[PDB]
4 protein chains.
Amino acid sequence: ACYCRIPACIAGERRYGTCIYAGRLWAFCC
Amino acid sequence: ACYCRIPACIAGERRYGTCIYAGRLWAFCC
Amino acid sequence: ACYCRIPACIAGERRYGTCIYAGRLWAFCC
Amino acid sequence: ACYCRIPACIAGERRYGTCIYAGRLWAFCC
Ligand SMILES: [Cl-]
Ligand SMILES: [Cl-]
Ligand SMILES: [Cl-]
Ligand SMILES: [Cl-]
Ligand SMILES: [Cl-]
């Protein structure tokens, strides 16, 4: 499953991009 | 147990203040 | 001229979009 | 005169701390 996370993905995930949500920038992680 | 959340606390929680974590500001929620 | 500004454009400018710069989200103002 | 800047102070300035302004964190520079 994919999630938006700050500041980085958790171990086992890969960052595919970035999310813009609630006026902040997140890692897009799957 | 408290948490840092963006942009707001969840139901069940009261906001006590703000967190500064990973270069972002978060609601500090318990 | 166009600028990235937080949290909003200044009087006389119009927001055309958003900038991603230095891990924050800005108004794109011209 | 001090200023709030993202992501860092400019030349001529010393960072004294951090600003919390408009939901973002800034370098506090004089
Ligand atoms: Cl991998
Ligand atoms: Cl931010
Ligand atoms: Cl917040
Ligand atoms: Cl206009
Ligand atoms: Cl900073």
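Using Swiss-Prot numbers, chain C covers 65-94, in order.
Per the header of the entry, the method used was X-ray crystallography, 1.6 Å.
Note that Cβ sites are derived from N, Cα and C of the backbone, with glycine treated the same way.
Among the mutagenesis experiments that Swiss-Prot reports, C:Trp90 to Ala is described with the note: Almost complete loss of bactericidal activity. When other Cβ atoms within 10 Å of the Cβ of C:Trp90 (mutagenesis position) are tallied across all protein chains shown, the result is 21. Secondary structure from DSSP puts C:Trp90 (mutagenesis position) in a beta strand.
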